[PDB]
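Undergrad: Got a structure for you, written out below as structure tokens; questions coming shortly.
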Amino acid sequence: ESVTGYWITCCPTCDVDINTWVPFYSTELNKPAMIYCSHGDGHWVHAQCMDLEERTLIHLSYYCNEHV
Amino acid sequence: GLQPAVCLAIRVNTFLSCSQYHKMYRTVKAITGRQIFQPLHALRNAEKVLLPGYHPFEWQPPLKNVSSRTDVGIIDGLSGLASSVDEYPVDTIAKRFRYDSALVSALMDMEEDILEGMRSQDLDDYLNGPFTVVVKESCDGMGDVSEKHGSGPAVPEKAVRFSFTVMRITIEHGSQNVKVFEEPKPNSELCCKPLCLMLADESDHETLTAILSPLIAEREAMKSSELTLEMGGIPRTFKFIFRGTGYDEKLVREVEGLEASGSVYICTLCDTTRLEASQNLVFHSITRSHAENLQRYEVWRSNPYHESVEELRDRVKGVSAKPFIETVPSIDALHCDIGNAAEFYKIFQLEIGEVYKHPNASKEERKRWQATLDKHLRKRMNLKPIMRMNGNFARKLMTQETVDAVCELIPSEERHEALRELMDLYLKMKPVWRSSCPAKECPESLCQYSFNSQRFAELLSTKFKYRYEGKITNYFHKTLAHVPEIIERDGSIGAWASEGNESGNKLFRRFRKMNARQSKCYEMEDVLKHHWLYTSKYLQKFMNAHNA
Amino acid sequence: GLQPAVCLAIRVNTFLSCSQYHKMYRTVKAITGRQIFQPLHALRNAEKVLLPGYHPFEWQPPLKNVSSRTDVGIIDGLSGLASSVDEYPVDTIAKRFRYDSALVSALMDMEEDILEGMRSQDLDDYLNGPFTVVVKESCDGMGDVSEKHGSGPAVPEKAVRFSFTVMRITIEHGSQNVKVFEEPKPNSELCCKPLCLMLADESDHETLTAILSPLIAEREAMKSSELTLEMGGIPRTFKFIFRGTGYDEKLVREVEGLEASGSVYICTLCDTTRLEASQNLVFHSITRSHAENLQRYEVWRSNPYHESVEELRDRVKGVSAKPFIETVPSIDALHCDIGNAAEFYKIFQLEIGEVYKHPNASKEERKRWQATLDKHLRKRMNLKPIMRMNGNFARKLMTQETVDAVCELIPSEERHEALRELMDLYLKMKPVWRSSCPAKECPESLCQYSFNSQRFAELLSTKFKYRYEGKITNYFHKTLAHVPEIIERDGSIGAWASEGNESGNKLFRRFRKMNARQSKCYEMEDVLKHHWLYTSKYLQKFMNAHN
Amino acid sequence: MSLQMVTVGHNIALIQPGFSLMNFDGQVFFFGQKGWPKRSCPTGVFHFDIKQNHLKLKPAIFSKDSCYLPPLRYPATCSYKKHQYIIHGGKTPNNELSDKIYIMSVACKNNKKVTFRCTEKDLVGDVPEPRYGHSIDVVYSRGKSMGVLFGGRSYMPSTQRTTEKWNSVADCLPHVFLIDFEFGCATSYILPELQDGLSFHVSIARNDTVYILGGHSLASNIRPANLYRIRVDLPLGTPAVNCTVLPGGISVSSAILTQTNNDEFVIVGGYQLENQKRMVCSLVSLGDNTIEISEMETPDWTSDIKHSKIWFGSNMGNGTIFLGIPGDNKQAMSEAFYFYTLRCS
Amino acid sequence: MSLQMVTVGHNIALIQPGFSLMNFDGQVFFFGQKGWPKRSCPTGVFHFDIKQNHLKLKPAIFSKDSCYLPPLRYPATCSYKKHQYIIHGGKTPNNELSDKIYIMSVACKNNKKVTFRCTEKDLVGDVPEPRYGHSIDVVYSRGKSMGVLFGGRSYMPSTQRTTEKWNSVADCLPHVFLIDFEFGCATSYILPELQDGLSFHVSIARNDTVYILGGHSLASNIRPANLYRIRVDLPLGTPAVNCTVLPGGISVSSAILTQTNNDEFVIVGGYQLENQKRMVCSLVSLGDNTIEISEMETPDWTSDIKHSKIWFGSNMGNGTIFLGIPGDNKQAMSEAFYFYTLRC
DNA sequence: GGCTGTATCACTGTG
DNA sequence: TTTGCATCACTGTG
DNA sequence: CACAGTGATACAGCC
DNA sequence: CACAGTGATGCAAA
Ligand SMILES: [Ca+2]
Ligand SMILES: [Ca+2]
Ligand SMILES: [Zn+2]
Ligand SMILES: [Zn+2]
Ligand SMILES: [Zn+2]
Ligand SMILES: [Zn+2]
């Protein structure tokens, strides 16, 4: 965690839950990865909540679903 | 005077280690002058009758691929797995009984209760008619189990426990089956007999299969056979009908051959996409089984129709691995409650933040909402903030007073009414899938279930569409759809819950620390033996001998 | 028919909870027909004469700012701290005994031991001479103590334990002092009598001082007085000498007003800086004291000479706070051993990669070296990687077999002899500060300590100059310089250690979840009472009734 | 009046309840941190710089003649005009009261750095006892300046304090104190209108009058709605002090005071009852001999403020009040307090 | 022989001992991952791409007319020539032996993308029993191509298997199996020169001979230094097979073979004893009828490799060997292996 | 009259 | 014959 | 509707 | 040289 606690509701439809989190993308070794958006003040959102693909996440590694 | 069996019962039930018992016995003997308590060696001699591998039994027909010896106790869980340097690395210490020996020991321990119930049912106590024993299996994966210094394999920090509990025994004395025994507290830790203890990661599929294959082989071998055992004089015959409904959702996914817990197919009971579940929410059916999963895996591997990856995944709905454990499709009450509590907690977080109107989600406001909810809950309902979600938080969070307190932070009144109605519907639906006998304890709630589920789904689709439009949680889907069918099929969901195995995990963690040798090659054996001794009704009967 | 005292002793020392004892008593009574075990209310009545606040006692002169009542038991640790909304927030729950009553009870439960000790040296059992008793004080700050649900203060997840242990009692007969009693296991968890339990962060100065100020005031009042008590039907007079030694380095720095963590000034005994310690390494003295620190803080606050920040800190020698507890300058054996083991672990890591030949290295290479050492330490010594080094790991790592095992990873045999010599010197020095009576246990190792220290320092300054040229760790400095003198002054190092308090932390953790009510307003008092009962010699000696 | 959140850097832990804020020619400074000063900022005073709703606490360096004062958690602070600040009393981190007056001024100011001078002054005469939560103001009359100090809370006297109630706090006597800073002397006056001690009150310093409103009497556990006017005359002889009660007072404890415009003040924050927070803000209009107390519009409070148990704050001196709520929870350190800035026109 | 360290990305956990590396037109492919396939790469085959001492594993999609094979763990793999990889046997993640032959080829190659075709073949006749750790090679003679398969490890037969020893293994019979892929027919020959079974050995495919060196007999728990030459004659009638024992062999088990040059092979790695690793590398020179084995220079092994207890690896087909060392330091850490590359 | 047994209170831990 | 105590290779609180 | 505790207090009941 | 366990095994003692 340190200063990067990922357990925050990314969006109103944030399917991510700490109790039942599972690795969707083949990059989240122990904790889910988050994508940062620069719209407004900027915000970190869960990768799965964006409904992106593994290739898209790899290419990325911004405007979120409610900011586009 | 005090018998060795009674001394052993006292020592085992009152959480006393051998050294502490020896100190107590020494002090009592020295001060009083008479030997009130029996020596430790006498207790150890007297503890051998209860343990497996003592009573003679026969299998008709003889068990396939299982030895006919009746004098086998604690054995190595690796089952002779090759530890050679050339082969696959083995880092796992495991200890287990033989399934038939464990069952015969459990039946011998339960003999007295079986006879008492048979007498109480107004039946003569010498019948040898074929019985019917129901045993519920449970497999749990612990975490944060620290390893020990010393020579041996570099075992991981997670353990796996496989246990079973005898639920019901019935006998045929006419055109109907009369029940002669039933567990008063199915979820109690006092009746959860361990069968296998291993130190391996739950997700380590190779090691898990390598260790657990012999147990599944024995279970498949003795599904169709009869066990003859001398009980109270006459030899009597028993049959076994296994029912494994104690696994959690992730372990069910792993052992049933289904895909990862996050995918488009989100039910171990039916084959429905998440979008279809979200758009229907009410009407479904149970159409999944172990043989069907095996056929699905065979189709997936062979590709008989020459389809692409997506079409093949659609054809074989979620199965991409060969199952190796036959698990009856069921809903785990404890994990269902935990998931529903987490879902309602997130719903409260959204509701106190006005997501329906002006949903300008700010990176700071999203945390302000959680902070204010946690502070208000601590001030009103006396609940501290916790990172995960456990049972007690669920029980204290689903109460009506919790919604009454949360409504103080929501500016609107329509949202108050909607949230209160949703909580009332959930609380009215809860006692249907938690009671040990819904048809006799909550008949009105059991009958008025379809209407309540439909109203819950309609409310969740109308006044909460900002979160659930093409997305419904798996536990919500199970609770809304497959409660009545599973109740009709089994009799009660919740009696088959995993609470017993979860409490057995606590007992294991306590015994591994303060009731067993601290070496690396003996800890599992000692813990397994002491746990089996603890879950013995013959010993537990003495502690309740004061009242009769 | 077991007596209530015997039954209570059995229950307390066999780690049996009240409910388990009730079940055992019920079953034994029902299946035997005779009341072998006494009931719970009888045990509770019989335990009353053991908790603090039962025996009468007198203070002459009466203690300043201390009440004269003799019937005070478990009192609130907050000491009536204001809890109004306007005042400073209170977020701690604490329960404590009064120091005078606790010491009266501790002295009273060892009456038979005192009588036996007096008889063992041919003295009258009716002596009324001034018994001078030395009491060791320890204070520890634990971590990861779970908070409980409920209504009230939002206590943090940390606890602080304060404890005392009676070390020895001396009586002045004729013109010489003779030791009536002496603890044979000073570091044992059976003599760690608690005095105050609280739930606050160790590095929370405001709350820590607000809770611990009454205890320090009581100790100061008791320092210049005498206690009149009744034992064996005779009045006896007691004087007390308090020695605070169980503190760790961080806590002693925080309390004694020194600058926290690592800084220019590293030792709590002398005034040397890091560079001076690295340059000299063998010759120092002891100059720190509580009064000296108070004067230094006064000078720092007043700034009489009108100096800048650097000059003022140089003149104050790193004191930037007002001390409030008189901690005797000493070295803690457990933490010293742990730190030295960690330093030797780091030296092994560096020597595996041959840093003495390669001035620089990369992070990946250093991690690879650490992984290689951890992997190779399992095949030969049967050890596992540990996030934070502990005592058993230290004792296993400091053996010669460890340096023999790590020897076969260093490419050059030139470094093997140097590493082996360093390990041999450390193993020669260790028993001197680890023994409980060095003069009568290891006289040969005690006599030749300066020579070994000089050889160790020369080896560090010549061979291992790539890490210890201009920077020497504080515990290494203490071991090399400040130890030939603490043995002469006090008498032992390992006796005045924090091992007892650290082992009592385990009993605290066990009792919190096995012998205490689950609530935020009774758990502390229940744990305190049960720990005090567990540390009672009158109950303890019944278990050894066979011998 | 508008409320806006402000985020703190990596030293947010240095902010504790009762912190004092000082104003020097438009520069904001912070005093009274948590715990003893560390190596980063040995002096203990900080520069409180707010830029685009972001807070930074920069270190500050004392002068060569300074006396490095200990942190004070509830001091009594007043301004004096070279502009200087007078600090009296307070609680040190070792939880013991102080009875020393500290005068702080600005020695030399450079680019993005300020040097302070701190001087300790010893009082003579009927010296006030150590106390915290009291009010000290400065009165100018007939060309002579003095200071008026009211009572607060202290510990029990050293001859009546027991270790079982060591931290018990009792209200001080209602005696008023007049302090002369040219020679550092003090004189105590007893008044008939004052019979019960008050603590955590609000003081307004007019030309030759001190207005005292609010308070909290611990002896009676009540919060009186009393308004007192203390008039001090400084003739060639001994000073004369009179007190008068005025109808129209308000009940508040630990209220925050700001000065928006000339002859106008705003009271924000405080507690009416133990479990209730004063969510209304008051406006004080001064006059030649009379004052007017009115109620202004309630600011749009956030949901966290309206349902919190306690809150603290201080005054920046430019019409902006820096307030704080103990949000989140004592867990992994991701924000311990939540800080807002309130602008009163 | 140059030794270098390769840093692996986010697919490190996908590499477990016993994997297989295939060479297709200069590209390297990885098969036999740990656990059943995830949703990212349902096929189970990866594009083992190593560049500037960094390793990446990208998913590869099979063709529409292919069978999605399970992840094997010790298959007998051989090349065939229009280039195919034939894999037989192995252990599925459920610890059950598979007795199926999978032929893997390439359907179409796109820009930096390759599509595989996997076909399952059913054997008839004296079909080999399920086994793992054996060796299969391809022999060409008189215009006819057959395959030679030797023995390995296998579970006890179903008529002698007990749950107390369910996972016990035993060496298969030392019979030699000849497989024709044109019609998928297998014939078993019992050779009097072969008496003790072998497992984890090295097989070298010459024009019309197969050379077997190394092994580990389970019954005697020895590692004999016996070299065998199996020669297959393929007339118009029934085939003939003759086995000859030759001197000059070496003792090794689970060694890695690479082909640096024609009529030349390099053997690296193995286990001379239970714990004494074979740090030496051998050079095998092959002729039309005569063979020889010599000892080459020992590469500069790193500190971790010399003191490791176990090591595994595979051949990349370009004169390079990809071999791993267990990290043995996993405190909730993903990095559990220290892969290296070796060039001959 | 005094000892004994049991209900009650707000919580725990394995998830 | 039944009791009793030494021994082994570890633990947990740091 | 998890369930066996966790200890101190008060009151009904029996020798 | 922390120290009280921790359980099975085995030889000595009454
Ligand atoms: Ca679990
Ligand atoms: Ca500590
Ligand atoms: Zn999310
Ligand atoms: Zn966005
Ligand atoms: Zn379903
Ligand atoms: Zn020093």
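What you see of chain A is 410-470, 476-482, where the numbers are those given in Swiss-Prot.
The header says electron microscopy, 3.2 Å.
Yeah, the Cβs are placed from backbone N, Cα and C, and that goes for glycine too.
Positions annotated as Zn(2+) 1 binding site by Swiss-Prot, on the basis of experimental evidence: A:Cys419, A:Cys423, A:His455, A:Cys458. Residues annotated as Zn(2+) 2 binding site in Swiss-Prot: A:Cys446, A:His452, A:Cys478, A:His481. While the structure shown retains the original residue, Swiss-Prot records the mutagenesis experiment A:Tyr415 to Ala with this note: Abolishes binding to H3K4me3 without affecting phosphoinositide-binding. According to Swiss-Prot, the experimentally introduced change A:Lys440 to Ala is described as follows: Binds PtdIns(4,5)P2 at wild-type level. While the structure shown retains the original residue, Swiss-Prot records the mutagenesis experiment A:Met443 to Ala with this note: Abolishes binding to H3K4me3 without affecting phosphoinositide-binding. For the published mutagenesis A:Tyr445 to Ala or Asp, Swiss-Prot gives the following note: Still binds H3K4me3 and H3R2me2 but with reduced affinity. Quoting Swiss-Prot on the mutagenesis of A:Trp453 to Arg: Abolishes binding to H3K4me3 without affecting phosphoinositide-binding. Impairs enzymatic activity of the RAG complex. A mutagenesis experiment is reported in Swiss-Prot for this position, A:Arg464 to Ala, and the note states: Leads to a strong reduction in PtdIns(4,5)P2-binding. For the mutagenesis of A:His468 to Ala, Swiss-Prot gives this note: Leads to a strong reduction in PtdIns(4,5)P2-binding. The structure shown keeps the original residue.
Give me the lay of the land around each of these features.
TA: Counting only residues at least six positions away in the same chain, the Cβ atoms of A:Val425, A:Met443, A:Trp453, A:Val454, A:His455, A:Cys458, A:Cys478 sit under 8 Å from the Cβ of A:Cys419 (Zn(2+) 1 binding site).
Classification of A:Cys478 (Zn(2+) 2 binding site) by DSSP places it in coil, neither helical nor stranded.
A:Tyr415 (mutagenesis position) falls outside any helix or strand according to DSSP and counts as coil. Proximity of A:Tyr415 (mutagenesis position) to non-local residues of its own chain (separation of 6 or more, Cβ distance below 8 Å) is seen for A:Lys440, A:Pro441, A:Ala442, A:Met443, A:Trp453, A:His455, given in sequence order.
The number of other Cβ atoms within 10 Å of the Cβ belonging to A:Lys440 (mutagenesis position), over all protein chains shown, comes to 13.
The Cβ of A:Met443 (mutagenesis position) has 18 neighbouring Cβ atoms from other residues within 10 Å, across all protein chains displayed.
Taking Cβ-Cβ distances under 8 Å and a sequence gap of 6 or more within the same chain, the neighbours of A:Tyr445 (mutagenesis position) are A:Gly451, A:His452, A:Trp453, A:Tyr476.
Under the three-state DSSP scheme, A:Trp453 (mutagenesis position) falls in the strand class.
Look at A:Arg464 (mutagenesis position): DSSP puts it in a helix. Residue environment of A:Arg464 (mutagenesis position) contains 12 other Cβ atoms, counted within 10 Å of its Cβ in all protein chains.
Non-local contacts of A:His468 (mutagenesis position) by the CB criterion (under 8 A, 6+ apart in sequence, same chain) are absent.
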Undergrad: Run a quick check on A:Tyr415, A:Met443, A:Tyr445, A:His452, A:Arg464, A:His468: which of these recorded positions have any Cβ-Cβ distance to chain B under 8 Å?
TA: A:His452
Undergrad: Using DSSP and three states only, what is A:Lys440 (mutagenesis position)?
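TA: Its secondary structure by DSSP: coil.
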Undergrad: When the Cβ positions of the recorded positions A:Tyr415, A:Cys423, A:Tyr445, A:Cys478 are compared with the atoms of ligand 3, which fall under 6 Å?
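TA: Those recorded positions that pass the cut-off, since their Cβ is under 6 Å from ligand 3, are A:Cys423.
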Undergrad: Along a straight line, what is the whole-number distance in angstrom from the CA of A:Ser470 to the CA of A:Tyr476 around the 5 missing residues?
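TA: Logged value, Cα of A:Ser470 to Cα of A:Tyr476: 12 Å.
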Undergrad: Taking the Cα atoms as reference points, how far is A:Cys423 (Zn(2+) 1 binding site) from A:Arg464 (mutagenesis position) in Å?
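TA: Roughly 21 Å, rounded to the nearest whole number.
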Undergrad: To see if you understand the setup: which same-chain residues, six or more apart in sequence, place their Cβ under 8 Å from that of A:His481 (Zn(2+) 2 binding site)?
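TA: Expected: A:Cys446, A:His448, A:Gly449.
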Undergrad: Once A:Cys419, A:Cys423, A:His455, A:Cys458 are set aside, which residues in the chain still have Cβ within 8 Å of the Cβ centroid of the Zn(2+) 1 site?
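TA: After dropping the recorded site residues, what remains is A:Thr418, A:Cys420, A:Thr422, A:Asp424, A:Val425, A:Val454, A:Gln457, A:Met459.
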Undergrad: To test your reading of the Zn(2+) 2 site: which residues beyond A:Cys446, A:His452, A:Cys478, A:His481, same chain only, put their Cβ within 8 Å of the Cβ centroid of those residues?
TA: A:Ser447, A:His448, A:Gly449, A:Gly451, A:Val454, A:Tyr476, A:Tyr477, A:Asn479, A:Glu480
Undergrad: According to DSSP, collapsed to three classes, what secondary structure does A:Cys423 (Zn(2+) 1 binding site) have?
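TA: SS state of A:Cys423 (Zn(2+) 1 binding site) = coil.
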Undergrad: Determine the Cβ neighbour count for A:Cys458 (Zn(2+) 1 binding site): the number of other Cβ atoms within 10 Å of its Cβ.
TA: 21
